[PDB]
Structures are given as C-alpha cells and as structure tokens.
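Take a look at the structure set out below.
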Amino acid sequence: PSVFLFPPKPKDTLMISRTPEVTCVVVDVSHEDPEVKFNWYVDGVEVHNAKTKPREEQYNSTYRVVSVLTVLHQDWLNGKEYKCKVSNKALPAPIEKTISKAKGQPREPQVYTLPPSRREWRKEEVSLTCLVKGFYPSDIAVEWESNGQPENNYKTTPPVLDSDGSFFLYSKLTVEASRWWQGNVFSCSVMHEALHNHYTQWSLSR
Amino acid sequence: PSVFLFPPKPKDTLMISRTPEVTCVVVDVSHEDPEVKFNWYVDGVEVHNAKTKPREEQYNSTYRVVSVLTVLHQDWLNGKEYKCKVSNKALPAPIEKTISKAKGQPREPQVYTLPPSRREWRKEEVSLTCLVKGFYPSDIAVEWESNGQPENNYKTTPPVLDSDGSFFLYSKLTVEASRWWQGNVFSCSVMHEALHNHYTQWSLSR
Amino acid sequence: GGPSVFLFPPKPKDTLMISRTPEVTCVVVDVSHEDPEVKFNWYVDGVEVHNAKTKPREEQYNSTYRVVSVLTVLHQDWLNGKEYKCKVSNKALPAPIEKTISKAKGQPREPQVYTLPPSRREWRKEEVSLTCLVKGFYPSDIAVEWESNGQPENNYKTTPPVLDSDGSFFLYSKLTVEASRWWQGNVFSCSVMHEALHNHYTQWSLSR
Amino acid sequence: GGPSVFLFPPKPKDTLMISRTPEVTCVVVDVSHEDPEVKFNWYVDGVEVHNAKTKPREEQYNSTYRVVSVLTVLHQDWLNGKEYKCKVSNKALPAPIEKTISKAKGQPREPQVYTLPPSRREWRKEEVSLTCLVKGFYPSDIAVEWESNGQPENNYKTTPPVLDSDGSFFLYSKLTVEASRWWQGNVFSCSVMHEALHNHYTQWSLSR
C-alpha cells in the first residue's frame, strides 16, 4: 500500500472552537492483509495520548484506512514534528512519513478591500474583491461576512507565489447591486499565522 | 479549612496563542499536617495534567498550596466543569469546589467606532472611542491597533450590565493629534465567544 | 474575627448638592445570633458627635445579623477633607474595630464633558445610543444624569470611573433612545456633577 | 517499467494569433539508460500525422532520460477541438502508452475585464498594486498582459483561472508599481486575449 499524511486545515489551527487534525490515509491495502497499525510519533515522543482514530473501509478491490490525530493549536504552530508508522504485512518494513508547520520565515499579509469597478456598478450584481498580499507560509483562511452573519457566494483563488518570496490571492464576493447600494457593508476576514491576534477584518461599505 | 477556585482569565480563553488555567489554592489550612492531595475532574471524568506547586509559608503561621490545571479552549467554551479535592486528617469534610463557564444564553456584541468630539479638535492629544454593547457572557477582549501594531495608550473599562441583561463597555484610544489629522487608520479588535469566528474588527480614520 | 465592619462614603449626588444631606454608613456584617447588641461610636476629626441613626438589626440567611448605623454629614465638612471614624464594639470582637473614611486627598481637577453622537451604523438600528464621556477629573466622585427637554430619561447606565495615565479618571455614559426620537431632532442633555465645577454642575446637549 | 508520459496543449497566445504558431508537446520522463529509444506516433483525430517535429533527447540528474516531441497544430484545428493522440514505444513498455489532448468542448463566453485602482490604505505605501479582474469566460484559455504607455510593464503576476458558480471562469492580474509612476498620471493597460473575442483581443486602460 501507499501512505499519505495531511496537515490540519488552516482554520482549525487558529480558531478556539475547532480541533486541528493531522490525518494519515493508507490507500492500497489488499484484501489479503488488510490489517493496519498506526503509530504516531510527535518529535520522537509516542502519542496514543492524543486519541488517534481509524474508522474506515474500502473501495476499488482495495482498502482506504485513514487515521486522525488530534493536536494542540500551539504545538503545530511551534514547529513540532509528527510522524506516522504503518505496520501492514504486505509492505516489507514499516513506512514512516513526516509533517511539520512550514519551516520558513513568517510574513504578515497586507489585506486590502477593493470596491467593484464602475463598469459593473449599475448592473445586477457587483463583485467585491479583497486582496491579501505578502504572506508566508502559503496557508491562510479568507472568508467574507456582512452584518455579523456569514456570506456564502464568494470564491478565493489559490495562493500564488510572488517574486517577493511570499504569496498573494484574491477573494471575490458576488453580491446583488441591491445590497451594495442599500448601504450594507461586507467584510473580508483573514486568519493567518503571522497576524497579530491571528486575525484581521477589513470593511467595504457605501 | 478554607480553599478557593479561580477561573481562567477571559483573554486566555479567546486566543489559541494563550493557555487558560484554573487555580486551586489552599490557605489557613495547612498547620501541622501538610501534604494536600488535589484531584481534578473534567465534567466528572478524571484528569491528571495538573501541576501543583510547593508550599508557601506566610506570617499567617499557615501555608499556601496552589494547584494550577490547564484548560482547553473548547471544553471551557462548552461549559465543562472542573473539580478539586482534599488534604489530610485536618479536614473531616471533603472540598469539592467546582467552576464552569458563565451559564446562560450567549449574545454577540455590537461594536461601533466613534470619532473625536469637535470640541477635542486642536488639543495635542485626541481620543477615539469604541462602543461594544449587547454581549453575554462578560468574557471579552478589546484592543486598539494601528497598522496591525497594537496601541499603547488605550484603556478599557469594566463591563457593566444593561437593562436587557446585556453588557457594554467603552475603550478610549488617546492618540496625539498628528497621527489622527494626518489620516492614519486606527481600529479596535473585540474577541468574544458569540461573534462570527469569535473575532471582529472595525476601523476608523478621518 | 467574625464581625466585619465596612464603612461607606456618602453618595456623590448628596455631597455635591447644597440642599441634600449626605450620609456615611458604617455597616457590620456577621455578628452572632448570640451577641446581637453592638455599639456605634462616631468621631468627626477626633470629636465624637451624636447624629448616628443606628438602624434596627436584620437577621440574614447566613444565620447572622447585619447592623447599620448612618451618620448625617455636611456639604462643607466632607468636601473639606474631614475624616469620619466609626468605632464598632461587640462582645465577640477581639478589638473594638475602628474605621475611618474621608474624601480623597488631592488637587481638584475639573472634568471636560464631550458628547458623542450615535455612530453611523447604529442609524440602521431601532434604538440609537448617545455617548457622554466625562474626562479628566479628580477625585473619582462624580454623578452623571441625562435629561430630555427638562425631563429625565430612563435607559441610561454609566461606566464606573477608570484610572487615566495622569492621575485623573474618565467615565462613559450611554443613553438609549428610539431611532424615531433622534431623527425628530430632540435635544438630549448630559448632566455631569463633580466637586470642581461652577455650583458643582454642568450640562451639555446632543441633537441633530 | 516506469516511463511516465504527459501531453501539454499549445499556449493561448500561441493560438488566437496567426503570427505565432501553436504546438502540442508530448514529454516522456523516466526513460532507462540501457533502453533509451522512444518512438512517437502522432495522430490528429485518428489520422496519422508526420508534421511531428523534433525528437531531441535530454539528460537529467538520475539514471533517467527526458525525451519531448513537438507537433504543430493549425489555430483553426485546435480551436475546432480536434483530439491529438500521441503513442510512445519504449522497450520498457509492453503495450504503448497513449495520451490525447484537445480543446475544451463547450460554448465560448466573452471575458469581462474590470480594472480596479488600489485601495486607500495603500496610498502611503512605497509601491502601489494595480489589479485586473477578468470575469465570465470559457474555456480557460486566456492571456493577460500589462503595458504602461506602449512599452510592456513587466512586474506582474497572474492567478490561475478558477471556476465560478455559472461555470464561467475568473482570474486576476496584479501589477506592482512604484508609487511615483502612479501619482504622476501614467496610464497602465491590462491587455487581454481570449478566443470568444472580436479579433481575439481587447485592452482597458486605467490611470488616476
């Protein structure tokens, strides 16, 4: 079989109501020896403490077993390393795969909101756009909200390498011309590692 | 025979980058019989993880044993209850003081930016006021920043109860008239459990 | 050792008005069900007076009593930094407890009173709020009321005094009116009262 | 035995413009040292084609070879969605590997190009960022360039096109300008190239 390790999603590591989760999937375990054993090393330390939890089954005449390891918000941010040992009988000698924060030199993203072009003002649907430039690591959380409730019709591009050894992106919230001109205000919310408070909100009004 | 239980500081619970802590102390108890045995329980279930401290002798002739358990932001946010236990033969009565998050319906605050009064104009230092009202519980963190850097001449007030069982407070950002008249933006940051993603940020300039 | 004596200054609005008569209050909590008689002695700067109207006791659900004595003081004496002593004597007391309250000593600084209109996003709300900011006073003793065309308002609480980096305080006070009431253009008036004011009083209006 | 094969389409500006010549490029990676012969059968919609250009071998930092092939398409032929199939024949491979690239079958949409001046909180910044929003197009074959006054501004990056709720596409460009260039009146243009255009080109200018 083959092993893949995945980082916590980037809104899990900075919010207080979520639990960050490194998940370890195995993909090609046969119908012959489909038993799996997940041994988690945190920086050489062995962790059944943080409850790992395999709970999954197969497809494609194979077996896809994933293992989720709860982590602490701080430890993921403080460079701690997380290993995963998988002990299946088809494979010769155990597979160990690693994952860590991002190494790197953190970079604070500048966040600017951009009112829609005047060529789409008197259409049916304006497009508010919010650009975050100059961040590192490549992992951010861009969402929109308006009047304390979420907004759900917005699409963020991928992060893009700059020549400044940092990343940018654009999120575009499409909202009806009705609400734009009602005076309603919509906000761009960025969660990043390197922000003070991990958080910033910038408003697009009038 | 006297112990006390103190809850985590509101700000330590609103920021992944801090650690909440519940504090059990002993005072006016340890006389000729020390060795207290703290037993911590998280919503009934047993927990070690706790780091009690050596004893401190005052001129009260007594001693002071303090035991600090670290709290997880989600448990607290979900009102989980934490327990304490007893010393030696000096106490026929077990001590089981227990503390939880403020119980009751949560209410998100409304946070408004207010500019200086016209009467303030031309004075060397001008004031910026943020009004935050309608929250519950009183767990809240206010912070003025400019350019993502936090200000140093802000002062927040105690949260006061309203008619509607709500809270409000104010935060005054004293700032030299130059930085204001120039056009620099200042902005206050409120972290509270009932906000969307538990953060908000309203900016202000003129 | 059990019976605890707490002393309280007069309410600010009673000291700052020449007509109202202020009242320092010496309360004793946690006196026994079995020694319920307690003696109140009041000293004014060292000379004991006899305007103490010691109240009747009150059995508290602690299975203890709470006993209160109130001494009637003067607009000039409390304001001139006088010191009022309350010597409390019960049989259960290892020491006849003496407590001493006085006006905070220092240079009176007159408070500057800014009125701050509803924020623009509150205009979309049903009830707008008018913000008074009393700033730059000492001592902390102060009183803030709101008025409308000469009639009080109802919905207003006031932020307790907050220390300032220059040994002064500030406070805030919000009054909540209907959106209707603000746009009809009524005048609302923040009445402040601090010792260092012309007749201890001042007032500022907010409209439009 | 391990050879891996890919098929990359001609570039958009390679297409759309009759002055440029578009080519489909098949690249074969991980070819053996002992077995270095790769054979490229080229087919265009099921007919054999010998237009097939160079087969120049290259060397990489392992026991691996990299052999690429280039086939010249006709702008009309690509823009008519012909399937381009290529067949590689290593001795390490028992059954040849094939791969087919073609255009995206669907109805084209014209791009909508919105030029946006930088936000206000960038105005005191050393540099200023001009951004170009290209909305609602199909397929995702579009080119986006910049030019301030005839010569081509070269300090820009573009996001990959990402899919909207319509099933249309949108992307962004970002010109980074030194603030003085912007503040004097220099006019910057976001030139765009797509298939569903007239003459396959527009350009909207922006200065302030």
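Don't overthink the numbers, they just go from 1 along the chain as shown.
Determination method: X-ray crystallography, 3.0 Å.
Every residue gets a Cβ built from N, Cα and C, even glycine.
The domain 'Ig-like 3' feature in Swiss-Prot is assigned to D:3-102.
Annotation of the mutagenesis experiment D:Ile18 to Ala (Swiss-Prot position 255) in Swiss-Prot: Impaired ability to activate the classical complement pathway. Taking the Cβ of D:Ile18 (mutagenesis position) as reference, residues of its chain lying under 8 Å away and at least six apart in sequence are, in sequence order, D:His75. The DSSP secondary structure for D:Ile18 (mutagenesis position) is coil.
If you take the C-beta of D:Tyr65 (mutagenesis position) and look for same-chain residues 6 or more apart in sequence within under 8 angstroms, you find D:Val28, D:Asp30, D:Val31, D:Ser32, D:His33, D:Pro36, D:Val38, D:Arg57, D:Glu58, D:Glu59. Under the heading of mutagenesis, Swiss-Prot lists D:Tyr65 to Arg (Swiss-Prot position 302) and annotates it as follows: Impaired ability to activate the classical complement pathway.
The DSSP secondary structure for D:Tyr65 (mutagenesis position) is strand. Among the mutagenesis entries in Swiss-Prot is D:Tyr65 to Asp or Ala (Swiss-Prot position 302), noted as: Enhanced ability to activate the classical complement pathway.
Under the heading of mutagenesis, Swiss-Prot lists D:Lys87 to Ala (Swiss-Prot position 324) and annotates it as follows: Impaired ability to activate the classical complement pathway. Look at D:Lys87 (mutagenesis position): DSSP puts it in a strand.
Looking at Swiss-Prot, you'll find the mutagenesis D:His200 to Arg (Swiss-Prot position 437) noted as follows: Enhanced ability to activate the classical complement pathway. DSSP gives D:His200 (mutagenesis position) a coil state; it is part of no helix or strand. For D:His200 (mutagenesis position), the number of other Cβ atoms no farther than 10 Å from its own Cβ, over all displayed protein chains, is 19.
Annotation for D:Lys87 (mutagenesis position): same-chain Cβ neighbours under 8 Å, separated by at least 6 residues, are D:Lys39, D:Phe40, D:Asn41, D:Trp42, D:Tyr43, D:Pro96, D:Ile97, D:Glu98.
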